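Engineer: Have a look at this one before I ask anything.
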Amino acid sequence: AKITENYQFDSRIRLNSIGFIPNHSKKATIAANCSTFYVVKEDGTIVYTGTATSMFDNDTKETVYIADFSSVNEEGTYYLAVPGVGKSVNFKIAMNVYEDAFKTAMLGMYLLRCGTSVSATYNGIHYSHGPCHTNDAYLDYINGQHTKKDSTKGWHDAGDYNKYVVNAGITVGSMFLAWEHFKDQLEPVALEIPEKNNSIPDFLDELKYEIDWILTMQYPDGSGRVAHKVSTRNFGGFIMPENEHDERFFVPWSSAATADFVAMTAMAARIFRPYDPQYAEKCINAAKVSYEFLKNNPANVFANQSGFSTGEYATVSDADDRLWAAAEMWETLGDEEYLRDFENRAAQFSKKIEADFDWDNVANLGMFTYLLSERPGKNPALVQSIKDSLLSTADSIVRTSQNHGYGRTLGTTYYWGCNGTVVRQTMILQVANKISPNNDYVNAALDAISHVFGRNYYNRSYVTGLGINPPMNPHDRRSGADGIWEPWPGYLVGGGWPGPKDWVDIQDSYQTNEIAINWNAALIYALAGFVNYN
Amino acid sequence: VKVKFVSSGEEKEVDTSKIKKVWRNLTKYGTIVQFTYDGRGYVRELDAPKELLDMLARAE
Ligand SMILES: [Ca+2]
Ligand SMILES: [Ca+2]
Ligand SMILES: [Ca+2]
Ligand SMILES: [Zn+2]
């Protein structure tokens, strides 16, 4: 049986515009009264007939109709046809359906590199820029001297070009956890990067470009303090980065940047050792210097950065950052001192796992590392309390996504950057699924992904260059300054707030439409679990 | 007192008596004070009248 009516696309039919995986959930939200629906192959063959079910979307304050076609499990290309409404966009069902999106999000990271030219052709479009910020950076604000200390490389943070240690923390941490969680899936992956012919897995080459910058951020006095950021004094304009000649400076240290440094470098040491052992030793030695400073100087210290007007990333507390640092030192080295630091800190968290987390609140990363470690000696009771919090929180996210009209894991919570958190929640779900296998956790992760790829009020992908009607006007200097109509590809925009309809795809909206490494990292983690998947 | 805030491109005002929920977010630049009222809005912490900041402290 084939469809006998000609269906036109209707923007009320909202689904994942990339597609779906066999044996996993597949839903559309239809913001229109309806009943019957069909899943149809491109030639018009009907493969499934179902009935959509009403649900109140409390978030948008309207009834929507949910079309559940999870039982369609034959790989192919399809659309949803809804009598009285219209049809969805075409989508794919395939085990590998997310691999192109993963590689595209990784391309976005490559194209954020600082200190080098970059070049890629994406959908036939050549994106490029020349070497930038090759004079990073001057020490005047640290020690009074107009001395350059190499602080090149790394990623441009966001729509601006400055480089911030605290935001790097959640970014690098989340990407290193994607590596550890999904190693056998990611290790074979080839990327469009200059390091594609070396002896290092390409995922790790991208991370190394960031760690190469992080390693430059310790103070030259040898104290172990870590500069908070490398920045121009003020934001530059919408210019290409190679045309930004203003001096860039190391900014005074923070204790959180110092702890984040320890965590990142301790992770890098164990992760890179199979491939670049000399680099791994450099990383762990650097981590130890900053950890010793932290041990001898326990107080929370904010960066003295008011001589700058760029991003602050002024996390309110370093307690979570120090917990994460201890966890990673312990996982890399195993010493009882690091375990004791971690366990003493963790036991004091009233809620061991938080559903809503980002650069300000990184304790979950340490909890994850601790829980999944194969090392002996962990306190059994603390393990169990973390485990219970993890599973409770994961169960809450599942309920939230099931009860939201668009499957949004973050429910009705909206704030600057919240799209990143939607996909970052996949870390909780995936770690929960390792500890207590449950298909509901994996399907909820796929709900988060689906939400940012078109199962949302807007009926839009939130990721440049991907899916249905992606963002065209991010608050992104390369995109605004180049000669290309389409913006630079592979970036998850921050998202609308305060309400569920408040995203505006306009360049001026830094509040809702910027890009960021921490948002892309979350997307990368979310998609990584579905690369080379079975 | 009056809370002045921008929404959907229009300067708006709401008295805090009509404000229901108040909470904070930390952004990459500083604190935002979100609220609801009998509507949604926000202000930067540094633009908030102390009365709004009092209400935030009590809700917290
Ligand atoms: Ca490589
Ligand atoms: Ca923190
Ligand atoms: Ca452009
Ligand atoms: Zn640069």
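Chain A is numbered as in Swiss-Prot; shown residues: 18-551, in order.
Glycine is no exception: its Cβ is also placed from the backbone N, Cα and C atoms.
According to Swiss-Prot, the feature active site, nucleophile maps to A:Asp177. The active site annotation in Swiss-Prot covers A:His492, A:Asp522, and the record cites experimental evidence as its basis. Residues or ranges marked as active site, proton donor by Swiss-Prot: A:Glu531. Where Swiss-Prot documents A:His143 to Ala as a mutagenesis experiment, the accompanying text is: 104% of wild-type activity. For the mutagenesis result A:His198 to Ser, the note given in Swiss-Prot is 17% of wild-type activity. Swiss-Prot lists A:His262 to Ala among its mutagenesis entries, and the accompanying note reads: 19% of wild-type activity. For the mutagenesis of A:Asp522 to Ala, Swiss-Prot gives this note: 1% of wild-type activity. The structure shown keeps the original residue.
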Engineer: Identify, among the recorded positions A:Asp177, A:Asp522, A:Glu531, the residue whose Cβ has the fewest other Cβ atoms within 10 Å in this structure.
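Structural biologist: Looking at the recorded positions A:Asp177, A:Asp522, A:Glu531, the Cβ with the fewest others within 10 Å is that of A:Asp522.
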Engineer: Name the residue among the recorded positions A:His143, A:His198, A:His262, A:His492 whose Cβ has the smallest number of other Cβ atoms within 10 Å.
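Structural biologist: Sparsest of the recorded positions A:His143, A:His198, A:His262, A:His492 by Cβ contacts within 10 Å: A:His143.
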Engineer: Can you tell me how far the Cα of A:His198 (mutagenesis position) sits from the Cα of A:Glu531 (active site, proton donor), in Å?
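Structural biologist: Cα of A:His198 (mutagenesis position) to Cα of A:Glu531 (active site, proton donor) measures 28 Å after rounding.
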Engineer: Given the recorded positions A:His143, A:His262, A:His492, which lie close to A:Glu531 (active site, proton donor), meaning Cα to Cα within 10 A?
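Structural biologist: Cα within 10 Å of A:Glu531 (active site, proton donor): A:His492.
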Engineer: When you measure from each Cβ to the nearest atom of ligand 1, which of the recorded positions A:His143, A:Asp177, A:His198, A:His262, A:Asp522, A:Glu531 fall under 6 angstroms?
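Structural biologist: Going through A:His143, A:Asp177, A:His198, A:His262, A:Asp522, A:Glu531 in sequence order, none turns out to be close to ligand 1.
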Engineer: List only the single closest residue to A:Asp177 (active site, nucleophile), chosen from the recorded positions A:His143, A:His262, A:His492, A:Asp522 by CA-CA distance.
Structural biologist: A:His492
Engineer: In whole Å, how far is A:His492 (active site) from A:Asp522 (mutagenesis position) when you measure between their Cα atoms?
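Structural biologist: Counting only the Cα atoms, the answer is 9 Å.
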